[PDB]
Protein chains: 2
Amino acid sequence: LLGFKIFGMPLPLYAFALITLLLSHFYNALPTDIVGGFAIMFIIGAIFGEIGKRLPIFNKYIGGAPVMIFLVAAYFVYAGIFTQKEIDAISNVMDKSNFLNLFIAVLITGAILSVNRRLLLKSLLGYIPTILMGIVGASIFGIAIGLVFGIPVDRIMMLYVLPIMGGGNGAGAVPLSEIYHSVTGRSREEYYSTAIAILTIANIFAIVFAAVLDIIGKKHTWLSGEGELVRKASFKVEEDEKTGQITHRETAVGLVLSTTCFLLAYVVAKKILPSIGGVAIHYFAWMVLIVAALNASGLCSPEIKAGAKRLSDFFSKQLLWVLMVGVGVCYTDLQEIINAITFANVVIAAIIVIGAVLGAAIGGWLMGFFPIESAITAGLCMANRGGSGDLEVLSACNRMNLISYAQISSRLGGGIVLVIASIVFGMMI
Amino acid sequence: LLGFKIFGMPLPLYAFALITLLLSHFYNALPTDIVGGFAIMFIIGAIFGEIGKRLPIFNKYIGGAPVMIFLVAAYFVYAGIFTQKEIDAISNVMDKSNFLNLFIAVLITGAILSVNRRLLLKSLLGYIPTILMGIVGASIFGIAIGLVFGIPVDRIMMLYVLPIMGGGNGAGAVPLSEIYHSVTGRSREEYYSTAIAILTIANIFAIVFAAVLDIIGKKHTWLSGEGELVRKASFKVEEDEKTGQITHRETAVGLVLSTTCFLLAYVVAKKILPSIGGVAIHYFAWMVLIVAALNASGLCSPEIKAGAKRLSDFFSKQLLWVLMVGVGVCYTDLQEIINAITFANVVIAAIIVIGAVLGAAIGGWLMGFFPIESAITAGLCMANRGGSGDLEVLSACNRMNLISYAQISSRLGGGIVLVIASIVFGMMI
Ligand SMILES: CCCCCCCCCCCCCCCC(=O)O
């Protein structure tokens, strides 16, 4: 029994950590800074992510560690289990320090700089139209089902299709809320709450639908290329330039590039070029474009690109549970989440996910890719939160080697959905 | 010359980063959070640390990249070059988020957990008395030189001996200021300015005397030791446990252990056991004791200890320049620092460092260690700034394999000096 590992820690060591956390909670002593925040969040995320990953049905279909972690943390906040000091520490970690934007910037730059430049240019000609086709199909089916259920098309486009089809909470929920407030000038709280609820429902349906799509792909040998996206000789003409040995300095350079690209995007979106026309472009979209331009330019060495990828891997696979504890504490309210679990809303989300899958599959077939793997890669992983949950959709499916495609889908889809969301916000209100 | 590397980045890449920083500064747009803080501080630390390393005489003797960096950052703050937004972002990173405490916690846990358990338990029987002998010799020499210069014994002990023989800025300067305020009930800042100035002067003199000690060791062979500390058959019989494979999960476990140990120390020092006797113990000394006890207990696996060491290496070798930029911006004030350089202070610091060297050498010879190696490891690398002066001294000498001894000396001696400072503060007032 003692050989069981919790977050890579032997059971006695995690017992020591939990004793420390309980002592701090009961003595009401905690440094309201990043150290106290990490001390609480690492332990809580470890235990609850392990529980969520072990529980069978939750792990298989619901979403597992991140969903369980943030739901339980938000329930802890609601029930008053958390002390005001711990709540303040977590809110200082992810509000004053903005560790959320740090994490999102690291993930964006890792996902974009990871790919080889020639492969990126080869993809962007045919892969991007598949993303656009998935978006338009999801929008069409969302409008149809909204008309069926009587929800107005304006409300559908504002609340249902865009938050679902865009990125996760860190990118694609709070940026859309900010753009909504900046353009339409209504309160952010209710928009954010409903968007988060329907986004979580869409994540649930995305995992389940990827599972059933893997089943149907097993059933039908044709229209499914196991573990391969392209249908043209599986990209027979493919060469890798080179990659060397990666040291700690390369990872640090990746972090520096993360932060510098985010700063440049912030400056450009805030003061340099706030608006191309009547549309306002968000600094996350500018960051995606800037990192893509940096990758295409060739300034980055292969070692630097590998270091950025490895830093992104470290963040995504270690600090994700910490991020989820903080998200559960700061950006979730159980009462309104539950009040947004109506049968109408859940069926709307299911139909939108069907639309995204169908559009992505038909676009991939039209542009030369395998339709099922296209449907998981784009459409799915875009309806899914992205980052956390892109791994879950790939894990539910038998296909995991497409993780680079999944991350690039999440990031570029985020940029595009923010651009289109700004356009539609201006067009309607 | 475009292949020349600045902080591991080629010249065009750093040109892009510096263009980003200049655009941010001139447009006065910057996110006042950890992302903006790192965006400023990586760039500034990189350029100015490279300048400091390339500067020949400064690099070799006066100080390294850390010294050059925080001096330049302090000058930038003094001359008004830094924008108010940039100052706010850096102070948010260093004070509101309290990145300094996280850095110190990671350093302490790496330096103590990284040591093999059996080797640590065998070494402490003869290495701690060397540290104590060095401290007592430094105190005696400081008292003598203060009597020569007319400085009172209590003033000498409070302002020159303890701040020099303690750790660096993070541990041994601000903890000493806090203890001074809590015990004697006097102003923190007036103590801290003189403490940091004397600490910097002592660091310079310690590096110079380390070079002199290397020369004298080359001269006389029977004191040298040729880079080996122990003088008992050169470790004829020794066994080490295999470490296995190191992963990102072990690195994250090291981070968890660092943060949890810091939290436990904070709780113990604030609520559980604020005072073991009449003396009050600081939470940094408590953390040193807790991490030593955790190492002795054997709960941590060798993989986990290697991961803690790897985090210590990553932080110490990459985020040190960022931390130095933050220290220069926030905790450094050139006006009173320069006012604190004088003939009397310089002579007192030099005599204190010489006394520490003599005491450590005598203790090492009595306990069996090589005299020159013992005087470098304890006394030196303890009078320094705990995190950077040890690297600078070991680089000034030809010995670098004693980095583990230097690290454990810095951290454990910092804890011991904190306890001793509390005792003497209570004694005098
Ligand atoms: C807000 C605080 C940010 C702290 C960022 C810490 C980043 C640590 C990066 C470590 C990963 C790279 C080195 C791994 C080494 C190994 O796995 O052996």
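What you see of chain A is 18-446, where the numbers are those given in Swiss-Prot.
Structure method, as recorded: electron microscopy, 2.9 Å.
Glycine residues also receive a Cβ, built from the backbone N, Cα and C atoms like all the rest.
Secondary structure at A:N401 (Na(+) binding site), as computed by DSSP, is coil. In the shown protein chains, 34 other C-beta atoms lie within 10 A of the C-beta of A:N401 (Na(+) binding site). Per Swiss-Prot, Na(+) binding site is recorded for A:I181, A:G183, A:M399, A:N401.
What Swiss-Prot records for A:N186, A:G187, A:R402, A:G404, A:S405, A:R428 is citrate binding site. Remark: A:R402 (citrate binding site) has A:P83, A:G184, A:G185, A:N186, A:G189, A:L216, A:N220 as non-local neighbours, by Cβ distance under 8 Å and separation of at least 6 in sequence.
One mutagenesis experiment named in Swiss-Prot is A:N186 to V, and its note says 9-fold increase in KM for citrate, but no change in Vmax. The effect of Na(+) on the transport kinetics are comparable to the wild-type. Taking all protein chains in view, 27 other C-beta atoms sit within 10 angstroms of the C-beta of A:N186 (mutagenesis position).
Taken residue by residue with DSSP, A:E195 (mutagenesis position) is part of a helix. In sequence order, A:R205, A:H299 are the residues near A:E195 (mutagenesis position), counting only same-chain partners six or more apart with C-beta under 8 A. Annotation of the mutagenesis experiment A:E195 to Q in Swiss-Prot: Almost no effect on the kinetics of Na(+) or citrate transport.
One entry in Swiss-Prot concerns the mutagenesis experiment A:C278 to S. Its note says: Retains 79% of specific activity, response to various thiol reagents is not affected; when associated with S-317 and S-347. All chains included, 26 other C-beta atoms sit within 10 angstroms of the C-beta of A:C278 (mutagenesis position).
Around the Cβ of A:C317 (mutagenesis position), 24 further Cβ atoms fall within 10 Å across all displayed protein chains. Under the DSSP three-state reduction, A:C317 (mutagenesis position) is assigned to coil, being neither helix nor strand. Here Swiss-Prot describes A:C317 to S as a published mutagenesis experiment; the accompanying note says: Retains 79% of specific activity, response to various thiol reagents is not affected; when associated with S-278 and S-347.
Record note (Swiss-Prot), mutagenesis A:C347 to S: Retains 79% of specific activity, response to various thiol reagents is not affected; when associated with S-278 and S-317. The unchanged residue is displayed. Within 10 Å of the Cβ of A:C347 (mutagenesis position) there are 19 other Cβ atoms, across all protein chains.
Listed in Swiss-Prot as a mutagenesis experiment, A:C398 to S is described as follows: Retains 56% of specific activity and is quite insensitive to NEM, MTSET and MTSES; when associated with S-414. Here A:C398 (mutagenesis position) comes close to A:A223, A:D407, A:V410, A:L411, A:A423, A:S426, A:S427, A:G430: these same-chain residues lie at least six apart in sequence, with C-beta atoms under 8 angstroms from its C-beta.
A:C414 (mutagenesis position) carries neither a helix nor a strand DSSP state and counts as coil. In Swiss-Prot, a published mutagenesis experiment is listed as A:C414 to S, annotated Retains 56% of specific activity and is quite insensitive to NEM, MTSET and MTSES; when associated with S-398.
Listed recorded positions A:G183, A:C317, A:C398, A:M399, A:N401, A:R428 compared with chain B at a CB cut-off under 8 A give A:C317 as the close ones.
If you compare Cα positions, A:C278 (mutagenesis position) sits closest to A:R428 out of the binding-site residues A:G404, A:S405, A:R428. Comparing Cα positions, A:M399 (Na(+) binding site) lies closest to A:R428 out of the recorded positions A:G187, A:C317, A:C347, A:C414, A:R428. Using the Cβ center of A:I181, A:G183, A:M399, A:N401 for Na(+), the list of other same-chain residues with Cβ within 8 Å runs, in sequence order, A:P180, A:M182, A:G184, A:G189, A:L216, A:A219, A:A223, A:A373, A:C398, A:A400, A:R402, A:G403, A:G430, A:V434. When the recorded positions A:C317, A:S405, A:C414, A:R428 are ranked by how far their Cα is from the Cα of A:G183 (Na(+) binding site), A:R428 comes first. Cβ atoms within 8 Å of the centroid of the Cβ atoms of A:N186, A:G187, A:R402, A:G404, A:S405, A:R428 (the citrate site) belong to the same-chain residues A:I121, A:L124, A:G184, A:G185, A:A188, A:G189, A:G403, A:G406, A:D407, A:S427, site residues excluded. In this structure, the C-alpha atom of A:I181 (Na(+) binding site) lies 13 angstrom from that of A:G187 (citrate binding site). Minimal Cβ crowding within 10 Å, among the recorded positions A:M399, A:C414, is found at A:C414. Note on A:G183 (Na(+) binding site): other Cβ atoms within 10 Å of its Cβ, all shown chains, come to 28. Within 10 Å of its Cβ, the residue among the binding-site residues A:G187, A:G404 with the fewest other Cβ atoms is A:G187.
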